[PDB]
Amino acid sequence: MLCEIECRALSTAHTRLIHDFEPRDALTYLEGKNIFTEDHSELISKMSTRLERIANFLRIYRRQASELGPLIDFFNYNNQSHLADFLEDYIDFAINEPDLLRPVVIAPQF
Amino acid sequence: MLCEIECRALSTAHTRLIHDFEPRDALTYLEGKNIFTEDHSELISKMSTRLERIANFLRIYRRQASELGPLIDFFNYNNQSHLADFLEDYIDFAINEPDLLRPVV
Amino acid sequence: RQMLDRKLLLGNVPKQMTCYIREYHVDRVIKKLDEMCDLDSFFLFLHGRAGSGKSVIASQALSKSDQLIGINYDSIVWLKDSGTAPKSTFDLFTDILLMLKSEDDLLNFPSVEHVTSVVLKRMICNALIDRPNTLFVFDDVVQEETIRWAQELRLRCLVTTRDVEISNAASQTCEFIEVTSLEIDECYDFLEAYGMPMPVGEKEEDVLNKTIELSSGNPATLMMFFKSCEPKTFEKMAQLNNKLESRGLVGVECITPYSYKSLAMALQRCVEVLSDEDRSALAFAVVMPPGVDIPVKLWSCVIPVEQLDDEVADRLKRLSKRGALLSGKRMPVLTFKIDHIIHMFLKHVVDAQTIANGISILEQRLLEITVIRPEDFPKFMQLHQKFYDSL
Amino acid sequence: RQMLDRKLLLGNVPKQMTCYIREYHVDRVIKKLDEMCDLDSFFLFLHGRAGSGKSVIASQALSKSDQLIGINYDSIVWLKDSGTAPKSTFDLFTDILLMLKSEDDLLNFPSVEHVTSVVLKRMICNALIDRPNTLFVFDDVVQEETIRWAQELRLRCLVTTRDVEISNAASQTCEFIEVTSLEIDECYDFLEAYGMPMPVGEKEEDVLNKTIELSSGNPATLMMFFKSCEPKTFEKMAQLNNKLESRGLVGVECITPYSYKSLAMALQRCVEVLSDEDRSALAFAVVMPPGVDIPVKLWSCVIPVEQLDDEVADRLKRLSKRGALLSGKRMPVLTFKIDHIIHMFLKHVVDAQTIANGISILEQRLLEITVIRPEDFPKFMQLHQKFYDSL
Ligand SMILES: Nc1ncnc2c1ncn2[C@@H]1O[C@H](COP(=O)(O)OP(=O)(O)OP(=O)(O)O)[C@@H](O)[C@H]1O
Ligand SMILES: Nc1ncnc2c1ncn2[C@@H]1O[C@H](COP(=O)(O)OP(=O)(O)OP(=O)(O)O)[C@@H](O)[C@H]1O
Ligand SMILES: [Mg+2]
Ligand SMILES: [Mg+2]
């Protein structure tokens, strides 16, 4: 399982994960890095709308991974690096430099 | 582009690149050795905090250079040699030996 | 500023007051909440007298700055408690399970009533994952079981309550904010805000001051007085005042935003919960100076039970720490005091015989015996003979 | 150290206490648990007086080290028993079936109550495959029926209980840790921990001492007496030590973390379970020099019921092994002793008559025909008359 910090990130960066993203694109990369199952990919892969595949990808994902690695190491490869960069920035304004998360990486989207 | 070794180094030596460093200091030396662009230096040069200029210097950098040379050959000249020495040490404990960590603990 | 409203509505947060806002409190309920972004499973106690306005200010803060929702906390869950039964502390969480649940599978909502607690609790903290930085507002806690369960649920809680004797159950650091009676200067603002005649006749001035004194900062009652001055005529406020010294809150009772027509209806509930022996202490507290700093011994005279009079003080402190029923002061000398609003309720509700009985005993103690010094002058009950003649 | 908390929360483990840790015990409840990794289906009995603090120690012993959960045992299941009905020993396991179950299929949870005890048992040991080397904390066992089923379920159990007369139910590796009354030196630490004037002045040191004696080293009632030292003034501690020798635990009752407002409310339950004839023994314990090593024969005088007498001792041993109400020693001579806390419960918990009645019987056999030797001086229980003087 993840936690509040790692799940608060998937939620904060949600206005964005809706405008450009697709869970079908990540299913192959995750059945692989060992974080899914052949029913998992079935469940998220056959979904009429994308907000469905997205809400199932973010639900299923928060349970399966020991951390938020194999999803930054994916928006990179998928030419959606403007995404994996935002999330890695957010994970950094928490461990090393505390406090700075709310003024810097949280407010500019109110 | 770099790779996992050269990018794992910029990450491992990160607790340090925050305490003493500045991307403005390196922009001139890199627009030069041909690894930046006049929008690149604009983007990293106008940033309110340094952790911004640092995170953009390390993001932008990992894409542009064919290798991790023109950044050791800089912490040297900038009196920040205690940095370029740590990174050259790290590139060596991998360049001269074929053994590391495996998937373990 | 349009995303908040989505989040406020879905967290069942009541709309904050607009025509009059308290910057000092609302601004003090927001501050303390921001300070707790790093902290987890914390209690904030917005405690006060019945009708003070605690519940209004919580929502006020929640909706004012947009930082609390979005920046400091991701979502809001605001649930009214008011639980008295023993099943109530369990029922609240069933309503807090579906709240937390998805719009999907409210259809699948099972026979939740027939479920073990150890399951509702585990079932909640099992779905609470999908809820990063959650702030739960528990408007109107009476029982400590809700405080108990909550601490077992490692929740982040704003809490509106009257009794601050249950916040202490929790064995974790707790922050408190007391909703005091509306200060004199403030009141004025409250009136002008809703609307009232401006100070014009020196007497009219003085009379308005007396009125603000009576209702010891109880916006609920203040509203009751206001709503019921429709003529908005001073000449009709003076007709209304009188009605009070002859009908208690009862006559003033009118339809208001308050769930309650009459404040006496509210305070009832504050007199039921009271320790059986503490109830009578209050019952005998009726025959006392109103809004006057008076000694413990002078009180020892009417209150039930060797140089062990201290038991009087213990009752007066406990009673004061249950919806602010009393206002004990430490210096110069240990003294308490009643408030008019707190006075018209008990007076018009308690037994007159007890009132008389009490008034008869006091004289016995007397014969035995703002800078009042009832140390050589307690013998005399003639100082408040004005109040004393009324019965 | 973040994975534990996940595992603790899901196993319904309570927040470990922080402001004061009983080192020697928590460190003795962890040790013994580590020693048991191979031996499967074992019982650990953390048994003590009521409010003596057993349950808190299990919270801490599973919350200090990172070894017990992850290293020594994979998962935790902590369930509070408190079962009295005959359906209770079955109901506990229904709550231990869903605990063990997956987050999925709590929806599918069937009509579990309507099933045979041969199915709930088989149904549990059928799903118990998933989690191996799993320990189950059974906070507050009263019925030996629990200990029975568990042994049939080959479980690994920590057990918090007051009566240590149920382990007899298990034919097995039973190991024990007794939560004693808080030692004198320790207490001090407990007080200082919660913030309190320490023993400094003479009369006050002598005044601070009296306190412990009364609580007779008891954390629960040592807490209740502090949540009632609101002023925190020694002058107010003395005001109360008094309140105690006139109101028993009743007056000191102060709402706190303990599910119980009064210790007498707790001990009740320890006096209901008691053998009918053993119950009668408790009543006479009251009339006795509280906190004194006193002979068996001197007890034979008040206790109900032969050329040879040994029935008094049998009652005193059984009674001592069931809530730790009485403390008996072997050497120099077979003697037992009551504890103040165990004494005030009765002083306010027995028929006002049966106290006085019993005193007359003791005086009758009194005439007859720390090194107390009531062998030539029993005729005069005056050494204890200091207490006997009291009605
Ligand atoms: N800031 C305010 N503006 C306008 N009216 C107020 C305000 N504060 C309190 N009131 C009056 O009190 C009523 C509701 O009081 P509120 O719920 O705020 O008090 P409370 O402390 O919650 O009482 P309780 O604890 O019984 O819920 C409103 O209908 C209004 O009449
Ligand atoms: N280490 C401690 N720190 C603080 N308070 C304690 C401690 N141990 C016991 N207490 C007091 O006792 C109360 C709970 O006692 P605890 O549950 O630990 O005893 P117990 O032996 O479980 O009693 P029971 O067997 O009746 O459950 C707490 O609310 C606290 O007041
Ligand atoms: Mg309200
Ligand atoms: Mg307990």
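Here chain C follows Swiss-Prot, giving residues 112-416, 424-487, 522-543 in order.
Per the header: electron microscopy, 3.6 Å.
Cβ atoms are placed via backbone N, Cα and C, with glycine included.
Among the features that Swiss-Prot reports, ATP binding site is placed at C:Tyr131, C:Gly162, C:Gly164, C:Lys165, C:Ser166, C:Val167, C:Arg273, C:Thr367, C:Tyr369. Within the same chain, residues at least 6 positions away in sequence whose Cβ sits under 8 Å from that of C:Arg273 (ATP binding site) are C:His158, C:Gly159, C:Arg160, C:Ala161, C:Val253, C:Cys381, C:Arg440, C:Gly441, C:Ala442.
Residue density at C:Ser166 (ATP binding site): 21 other Cβ atoms are found within 10 A of its Cβ, drawing on all protein chains shown. Among the features that Swiss-Prot reports, Mg(2+) binding site is placed at C:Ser166, with the record citing experimental evidence.
In the three-state DSSP reading, C:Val230 (mutagenesis position) counts as helix. Sequence-distant contacts of C:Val230 (mutagenesis position), defined by Cβ-Cβ distance under 8 angstroms and a gap of at least six in the same chain, do not exist. Quoted from Swiss-Prot for the published mutagenesis C:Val230 to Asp: Loss of dimerization without affecting interaction with ced-9, loss of ced-3 activation and severe reduction in the number of cell corpses in embryos in a ced-1 mutant background; when associated with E-233 and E-234.
The annotation that Swiss-Prot gives for the mutagenesis experiment C:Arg233 to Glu reads: Severe reduction in the number of cell corpses in embryos in a ced-1 mutant background. Loss of dimerization without affecting interaction with ced-9, loss of ced-3 activation and severe reduction in the number of cell corpses in embryos in a ced-1 mutant background; when associated with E-230 and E-234. Within 10 Å of the Cβ of C:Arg233 (mutagenesis position) there are 22 other Cβ atoms, across all protein chains.
A mutagenesis experiment is reported in Swiss-Prot for this position, C:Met234 to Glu, and the note states: Loss of dimerization without affecting interaction with ced-9, loss of ced-3 activation and severe reduction in the number of cell corpses in embryos in a ced-1 mutant background; when associated with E-230 and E-233.
One mutagenesis experiment catalogued in Swiss-Prot, C:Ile258 to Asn, is accompanied by this note: In n1948; no effect on the interaction with mac-1. Long-range neighbours of C:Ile258 (mutagenesis position) (same chain, six or more residues apart, CB within less than 8 Å of its CB): C:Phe154, C:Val252, C:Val270, C:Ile277, C:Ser278, C:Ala280, C:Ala281.
For the mutagenesis of C:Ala394 to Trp, Swiss-Prot gives this note: Reduced interaction with ced-3. The structure shown keeps the original residue. Sequence-distant neighbours of C:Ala394 (mutagenesis position) (same chain, 6+ residues apart, CB-CB distance under 8 A): C:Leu464, C:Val468, C:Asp469, C:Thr472.
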Counting every protein chain present, what is the number of Cβ atoms, excluding its own, within 10 Å of the Cβ of C:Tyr131 (ATP binding site)?
15
Could you state the whole-number distance in Å separating the C-alpha atoms of C:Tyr369 (ATP binding site) and C:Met234 (mutagenesis position)?
35
Mind running the recorded positions C:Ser166, C:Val230, C:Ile258 against ligand 3 and keeping the ones whose CB falls under 6 Å of it?
C:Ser166
Of C:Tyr131, C:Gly164, C:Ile258, which recorded positions come close to ligand 1, meaning Cβ under 6 Å from one of its atoms?
C:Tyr131, C:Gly164
Tell me which of the binding-site residues C:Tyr131, C:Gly164, C:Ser166 ends up closest to C:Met234 (mutagenesis position) in space, Cα to Cα.
C:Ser166
How big is the gap, in Å, between the Cα of C:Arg233 (mutagenesis position) and that of C:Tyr131 (ATP binding site), rounded to a whole number?
42
Using a 10 Å cut-off, grab the number of neighbouring Cβ atoms around the Cβ of C:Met234 (mutagenesis position), all chains included.
23
Max CA-CA distance, Å, over listed ATP-binding residues C:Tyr131, C:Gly162, C:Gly164, C:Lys165, C:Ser166, C:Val167, C:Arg273, C:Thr367, C:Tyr369:
22
For the recorded positions C:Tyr131, C:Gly164, C:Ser166, C:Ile258, C:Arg273, C:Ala394, return the ones with C-beta distance to chain D below 8 angstroms, or 'none'.
none
So if I measure Cβ to Cβ from C:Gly164 (ATP binding site) and keep only same-chain residues at least 6 apart in sequence, which ones fall under 8 Å?
C:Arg133, C:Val290, C:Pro330, C:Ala331
